[PDB]
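Participant: Sharing a structure here in structure tokens format.
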Amino acid sequence: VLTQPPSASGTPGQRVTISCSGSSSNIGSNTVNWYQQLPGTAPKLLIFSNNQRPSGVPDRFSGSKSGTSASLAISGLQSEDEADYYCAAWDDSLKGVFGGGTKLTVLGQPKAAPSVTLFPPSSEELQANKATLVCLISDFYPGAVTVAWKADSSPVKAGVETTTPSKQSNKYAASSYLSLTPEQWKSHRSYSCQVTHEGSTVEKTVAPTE
Amino acid sequence: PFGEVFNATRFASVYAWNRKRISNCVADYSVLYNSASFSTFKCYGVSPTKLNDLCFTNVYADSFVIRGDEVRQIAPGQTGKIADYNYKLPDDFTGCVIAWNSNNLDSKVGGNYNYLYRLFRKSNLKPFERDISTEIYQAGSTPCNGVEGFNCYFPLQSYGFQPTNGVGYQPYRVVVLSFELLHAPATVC
Amino acid sequence: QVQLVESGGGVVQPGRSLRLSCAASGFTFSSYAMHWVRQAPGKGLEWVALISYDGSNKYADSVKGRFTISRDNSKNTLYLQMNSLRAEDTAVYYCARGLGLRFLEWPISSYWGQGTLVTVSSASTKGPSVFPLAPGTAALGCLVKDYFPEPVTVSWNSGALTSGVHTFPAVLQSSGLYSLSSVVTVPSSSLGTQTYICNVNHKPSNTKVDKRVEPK
């Protein structure tokens, strides 16, 4: 009922704006509001009544409203602004509406190569007659990676599963799992996950010999 | 520019009242005094006549929404949560207070959430002082530590104007005309 | 000490019902409108409903015939009864306080609850198996394997160990079960003397598993 651009971005120090379109039933007759949401966390109010700030919200956050549109301006962009921004407005239906949300990415940030740790199947899992290899990828930017699994220098896509988000470190983390039978783990002489990032490939290897 | 003010689609909330500098237009105040669409039209320190005949450096038109039975508070020397916490006229004011019923513009079925007023303050406003703060209000003795606990409240409230409210509770649009000669009350030339 | 603690989440067969609760404690809950808002994983917030500080209930269209919002002011508790539940009802449900007292019911105030996850599916809840990942630093951890639904908690030494701890986001197998690893990086010299216990809580299964992780 309220449309926002899905994405926005800027460099630390820029001014980024986020737009919101509505209708006569909502933005056209009631005030607009803005919320900041960090990943999976409860949102925080930062603008009410078109351009008023709750106590604690910096003045580099700024709201405006004309007709059926509304805009959020973030001056002096900081990395801690990386988040989802929602406009919100009462609808005369007596509803209450959040726009789709705009994920804001703070872009000015140094590339970093990933750290890879590969665990063999534990002996306690092998006693359960299952076998999982665990590849953990850490501390990389930007967040795109390719993960590939090798059984005896041969690629295998059979039982692989992967992820990819950012963590405590703005740096990214991901994890990949290879499912195997105990016999497959014993009968091959080695397994690898190779992690490709910014053209450069880093690979780790485990073997049932060790 | 009496159009921007009296006929605006929307008025400000009383706590965040709007101010427009007039000074330089040409104002037949007498036509306003005659409307009878204005429920209220008190002048202070000057008569409705000779309202064109006074000299000043600045004129201001202040405007906001309040409920019907709060209009009597927009006058010098009044008490109450509007004159104490929202819009405060001074004792030696010179100018006029215009008001009219805006039930057909400012009420909504279910409730209007848009018109606000401040409920609490640590002290009364200064004449013509504007307070758009939203700090937590400590009502009791135990401080709030930045959180709205047991005796600790957001300092703003909504009128929730409904068409069916009693007339004392219906919204009234208010325009205060103010005449200044160098931060002193304007008089007649 | 303003708290909103909500519960009632978990897995529900489609079509059946479910009741959410939200217990408030640090303030005069009786004086405030309360909201419910949902968020499906990876998608936008959707407003669900509000209830005034006494009798005035507004609902989103997408739930208007199936959900009912309730208060019990003498128990300081907000409720949400859900009926004819559908796969698209799957989300994290937050309760949240109105911006101000009485009539300032809207907008919402950034005093929100923890959120609880509702899953509408025929799938049955399964507890995880937990395997140790044995180790100038070393890595060691716990593999948290084959659970549903989200989430699991992971701590180390009952929370006494914080440095070096990174719990990874879960992966979704084609089985529909999840798996997760938590890893901690340690100085390679500690492994002779100090010890590492991962603590896995899957509150949907109501299972707590602990695993010592030792050198080979």
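Here Swiss-Prot sets the residue numbers for chain B, with the shown residues being 337-525 in order.
Determination method: X-ray crystallography, 2.5 Å.
Backbone N, Cα and C atoms are what each Cβ position is placed from, and that goes for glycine too.
According to Swiss-Prot:
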- B:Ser371 to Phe: In strain: Omicron/BA.2, Omicron/BA.2.12.1, Omicron/BA.2.75, Omicron/BA.4, Omicron/BA.5, Omicron/BQ.1.1, Omicron/XBB.1.5, Omicron/EG.5.1 (VARIANT)
- B:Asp405 to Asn: In strain: Omicron/BA.2, Omicron/BA.2.12.1, Omicron/BA.2.75, Omicron/BA.4, Omicron/BA.5, Omicron/BQ.1.1, Omicron/XBB.1.5, Omicron/EG.5.1; complete loss of interaction with host integrins (VARIANT)
- B:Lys417 to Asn: In strain: Beta/B.1.351, Omicron/BA.1, Omicron/BA.2, Omicron/BA.2.12.1, Omicron/BA.2.75, Omicron/BA.4, Omicron/BA.5, Omicron/BQ.1.1, Omicron/XBB.1.5, Omicron/EG.5.1; May enhance affinity to human ACE2 receptor (VARIANT)
- B:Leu452 to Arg: In strain: Delta/B.1.617.2, Epsilon/B.1.427/B.1.429, Kappa/B.1.617.1, Lambda/C.37, 19B/501Y, Omicron/BA.4, Omicron/BA.5, Omicron/BQ.1.1; Contributes to cellular immunity evasion and increases infectivity (VARIANT)
- B:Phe456 to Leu: In strain: Omicron/EG.5.1 (VARIANT)
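Are these features on the surface or tucked inside, and what touches them?
Facilitator: In the three-state DSSP scheme, B:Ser371 (variant position) is classed as coil.
For the recorded site, B:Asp405 (variant position), the DSSP three-state label reads helix.
Sequence-distant neighbours of B:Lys417 (variant position) (same chain, 6+ residues apart, CB-CB distance under 8 A): B:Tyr453, B:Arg454, B:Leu455.
In three-state terms derived from DSSP, B:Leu452 (variant position) belongs to an extended strand segment. All protein chains considered, the CB of B:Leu452 (variant position) has 25 other CB atoms within 10 Å.
In sequence order, B:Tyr421, B:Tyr473, B:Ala475, B:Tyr489, B:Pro491 are the residues of the chain that are 6 or more apart from B:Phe456 (variant position) and have a CB within less than 8 Å of its CB.
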Participant: Ten-angstrom check, please: count other Cβ atoms within 10 Å of the Cβ of B:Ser371 (variant position), all chains counted.
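Facilitator: Result for B:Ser371 (variant position): 12 other Cβ atoms within 10 Å.
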Participant: Count the other Cβ atoms sitting within 10 Å of the Cβ of B:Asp405 (variant position), across every protein chain shown.
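Facilitator: I count 14 other Cβ atoms within 10 Å of it.
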Participant: Are any of the variant positions B:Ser371, B:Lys417, B:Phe456 near chain A, where near means a Cβ under 8 Å from a Cβ there, and if so which?
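Facilitator: Nothing passes the 8 Å Cβ test.
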